[PDB]
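The block underneath contains the structure these notes are about, expressed in structure tokens.
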Amino acid sequence: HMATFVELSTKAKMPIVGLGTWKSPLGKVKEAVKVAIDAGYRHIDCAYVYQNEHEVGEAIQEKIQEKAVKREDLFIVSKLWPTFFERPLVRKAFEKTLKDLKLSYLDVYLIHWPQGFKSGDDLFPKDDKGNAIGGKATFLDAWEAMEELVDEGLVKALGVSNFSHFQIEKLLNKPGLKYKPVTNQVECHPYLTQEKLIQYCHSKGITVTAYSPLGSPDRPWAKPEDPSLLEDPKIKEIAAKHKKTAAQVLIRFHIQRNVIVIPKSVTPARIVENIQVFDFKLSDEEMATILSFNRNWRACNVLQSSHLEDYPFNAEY
Ligand SMILES: NC(=O)c1ccc[n+]([C@@H]2O[C@H](COP(=O)([O-])OP(=O)(O)OC[C@H]3O[C@@H](n4cnc5c(N)ncnc54)[C@H](OP(=O)(O)O)[C@@H]3O)[C@@H](O)[C@H]2O)c1
Ligand SMILES: COc1ccc2c(C(=S)N(C)CC(=O)O)cccc2c1C(F)(F)F
């Protein structure tokens with residue numbers, strides 16, 4: 001199935017469902033991407049910190065070599081991790097991502113998190129204790145380096161992730177800004193419906209990409225008492241009606257809000273199921289019901305970074 005597009009401010013077309021790759025093992029992610037491309041996926045969400053981009057790259061190159069897909073029809077997103085915000089490190093980190101992915105360009109390159117981390121060998125540099133150690137460079141510094149990539153044709157568009165509206169304002173207000181973000185990739189699902197942030201982003205011509213749309217049940221820190229979207233009986237009730245799965249309803253929820261969504265799986269049958277979401281529709285009542293489930297609950301609150309200056313989640317939205 002071909003996912004529907006969401007038009008970006010650049011007029012590029014971003015497929016509304018993509019494949020997530022956080023936690024996808026080296027040993028499984030290459031097959032996951034191959035299965036996804038065969039099943040009609042064109043958008044793949046990647047990151048340097050996921051430490052699996054080289055296997056994603058192998059999958060894409062092989063599919064292009066087998067004439068299963070053309071590069072112009074793929075939509076590949078990656079992200080700049082916050083230990084690489086210093087000018088020279090932006091370029092080096094990008095170059096490693098691009099080399100690993102075996103691509104000539106990225107469709108979108110995101111600021112992964114706004115709050116900067118100390119540069120050095122460690123991906124997760126620690127206080128003592130282990131709250132995050134902050135960095136010298138800020139996301140505004142990083143953005144300027146990222147703009148170079150767009151000028152040089154290495155990236156078609158920039159975006160942000162885990163930004164509050166205040167942080168988007170800071171960016172949009174930056175003197176000498178060359179490129180505006182095309183998306184804000186944030187956690188979004190029926191327990192964190194992001195009404196105000198989505199309103200704000202859309203009002204600025206910025207799309208929203210919903211991460212952890214199934215509640216990230218495989219996040220390492222899940223506790224059995226934590227909210228569970230996939231086992232929510234009211235979600236299951238609405239799925240059963242449609243003869244669909246819970247997952248499919250959780251994905252379709254975003255589509256109907258014109259929000260891009262990136263469910264992760266390495267299980268072939270689930271990869272295929274998760275893009276089977278364009279032949280049913282949730283009713284207005286069903287959408288209103290699911291919207292009403294908001295709990296302000298984050299699977300990814302990253303509280304160890306909450307003392308850093310640009311920690312995003314102290315703002316209302
Ligand atoms: N920008 C950011 O800061 C950030 C943060 C978090 C996530 N993300 C992105 O968003 C993607 C999605 O979020 P996520 O990985 O946190 O979690 P998710 O997509 O909400 O949930 C993934 C989990 O759901 C399972 N699953 C997938 N399809 C299913 C189905 N149809 N039925 C039952 N279980 C199913 C997967 O199992 P199997 O894989 O075993 O099948 C995996 O355990 C990430 O992979 C990443 O690309 C970005
Ligand atoms: C900005 O801080 C982050 C950001 C991401 C993480 C992750 C990752 S890689 N994810 C939540 C996935 C992602 O950011 O895409 C895992 C553990 C701690 C993190 C932390 C932190 F260590 F603080 F808790």
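Going from the start of the chain as shown, residues are counted 1 onward.
When the header is checked for method, it gives X-ray crystallography, 1.2 Å.
The backbone N, Cα and C atoms fix where each Cβ goes, and this holds for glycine too.
Residues or ranges marked as NADP(+) binding site in Swiss-Prot (evidence: experimental evidence): 21-23, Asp45, 161-162, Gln185, 211-218, 262-274. DSSP assigns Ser212 (NADP(+) binding site) to coil in the three-state reduction, outside any helix or strand. Applying an 8 A CB threshold to same-chain residues 6+ apart, the list for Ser212 (NADP(+) binding site) reads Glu187, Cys188, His189, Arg219, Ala299, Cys300.
Under the three-state DSSP scheme, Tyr50 (active site, proton donor) falls in the helix class. All protein chains shown were included, and the count of other CB atoms within 10 Å of the CB of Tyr50 (active site, proton donor) stands at 20. Look at Swiss-Prot and you will find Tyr50 tagged as active site, proton donor, backed by experimental evidence.
According to Swiss-Prot, the feature substrate binding site maps to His112, an assignment based on experimental evidence. All protein chains shown were included, and the count of other CB atoms within 10 Å of the CB of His112 (substrate binding site) stands at 21.
Its own atom aside, the Cβ of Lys126 (mutagenesis position) has 13 Cβ atoms within 10 angstroms in the protein chains shown. Under the three-state DSSP scheme, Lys126 (mutagenesis position) falls in the strand class. One entry in Swiss-Prot concerns the mutagenesis experiment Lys126 to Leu (Swiss-Prot position 125). Its note says: Increased affinity and reduced catalytic activity towards all-trans-retinaldehyde.
Secondary structure from DSSP puts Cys300 (mutagenesis position) in coil. The annotation that Swiss-Prot gives for the mutagenesis experiment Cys300 to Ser (Swiss-Prot position 299) reads: Decreased affinity and reduced catalytic activity towards 4-hydroxynonenal.
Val302 to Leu (Swiss-Prot position 301) appears in Swiss-Prot as a published mutagenesis result, with the remark: Reduced catalytic activity towards all-trans-retinaldehyde.
With respect to ligand 2, the recorded positions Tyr50, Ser161, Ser216, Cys300, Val302 contribute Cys300, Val302 as residues with a C-beta closer than 6 angstroms to one of its atoms, given in sequence order. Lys126 (mutagenesis position) sits 25 Å from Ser216 (NADP(+) binding site), counting Cα to Cα. It is 17 Å from the Cα atom of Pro263 (NADP(+) binding site) to that of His112 (substrate binding site). Put simply, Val302 (mutagenesis position) is 14 Å from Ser216 (NADP(+) binding site) when counted between their Cα atoms. Close to ligand 1, meaning a Cβ under 6 Å from one of its atoms, are these of the recorded positions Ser161, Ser212, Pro263, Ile271, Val302: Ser161, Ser212, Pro263. When the recorded positions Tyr50, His112, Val302 are compared by Cα distance to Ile271 (NADP(+) binding site), the shortest distance belongs to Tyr50. Taking a C-beta cut-off of under 8 Å and a sequence gap of six or more, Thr21 (NADP(+) binding site) has these contacts in its own chain: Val29, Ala32, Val33, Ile44, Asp45, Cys46, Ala47, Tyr50, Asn52, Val56, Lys264.
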